[PDB]
Amino acid sequence: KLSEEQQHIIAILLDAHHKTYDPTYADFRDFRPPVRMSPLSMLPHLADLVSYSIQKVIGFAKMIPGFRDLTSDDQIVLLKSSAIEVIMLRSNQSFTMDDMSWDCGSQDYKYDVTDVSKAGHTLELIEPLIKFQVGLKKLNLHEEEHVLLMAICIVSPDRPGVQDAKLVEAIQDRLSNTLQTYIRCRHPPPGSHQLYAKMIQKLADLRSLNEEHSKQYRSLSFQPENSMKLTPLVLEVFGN
Amino acid sequence: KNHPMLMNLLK
Ligand SMILES: C[C@H](CCC(=O)O)[C@H]1CC[C@H]2[C@@H]3CC[C@@H]4C[C@H](O)CC[C@]4(C)[C@H]3CC[C@]12C
């Protein structure tokens, strides 16, 4: 029926999210300006956007109940592996099926397939990413479920390099049970039909998107002219 | 693999 602890967890995550995801997107003005013509014209802007987003995901992760109990090394492994996935997940909030784009408050900060494809990454990444956004949007998750999914994504014991996988697993299960119980007690059918299973599938979809993003990143890292336009944080998190 | 900025943001 959702223990006091589980309600506690959900409250913590909702707050953590509100403190790390600003729906006014007021900080986007600090990013190097977007350029829509477009040979890699969107790379500078989106590089800053992603770098900024990485910082926000780290802020969120640190507030996840139990994350603080992990070692510095394990925290780093988890963030490095989940960053792009959580970024793709949190972005579902600005994504709109009306015109298949991420509407971040204004024309200049509204990104579609043509914009997102001007940063060195191909449709081999973008097409599946857009499909993912649609599938996730169609789940019509409660914000409670959205934040739980992001936290579950971050605290994954099977990430390469994890040391105390047992501690990680325990922390994740606590989150996974909170999710399974919230769906049962707070998400009325039919919208709840196999919802947990579908949410877990999205975690699988994100692994695939992550793998493809990594593949293309490596390729691009072989070209200094592009790597030159990224940020130090991106270079560090994604590989240098 | 020594992640200075990440480590700093986590602490
Ligand atoms: C604008 C969107 C977020 C909206 C929000 O926060 O509400 C973000 C989240 C998912 C991001 C894509 C991730 C993969 C690629 C990374 C590369 O470093 C640059 C291109 C790449 C294609 C990104 C583009 C910008 C996206 C679509």
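The residue numbers of chain B are those assigned by Swiss-Prot, with the residues present covering 640-650 sequentially.
Header says: X-ray crystallography, 1.9 Å.
Cβ coordinates are placed from backbone N, Cα and C, and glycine is handled just like the others.
Swiss-Prot documents B:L645 to A as a published mutagenesis change and attaches the note Impairs interaction with ESR2; when associated with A-604; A-607 and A-648. Proximity of B:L645 (mutagenesis position) to non-local residues of its own chain (separation of 6 or more, Cβ distance below 8 Å) is seen for none.
In the three-state DSSP assignment, the secondary structure recorded for B:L648 (mutagenesis position) is helix. The Cβ of B:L648 (mutagenesis position) has no same-chain neighbour under 8 Å that is 6 or more residues away in sequence. Experimental mutagenesis at this site is recorded by Swiss-Prot as B:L648 to A, annotated: Impairs interaction with ESR2; when associated with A-604; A-607 and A-645.
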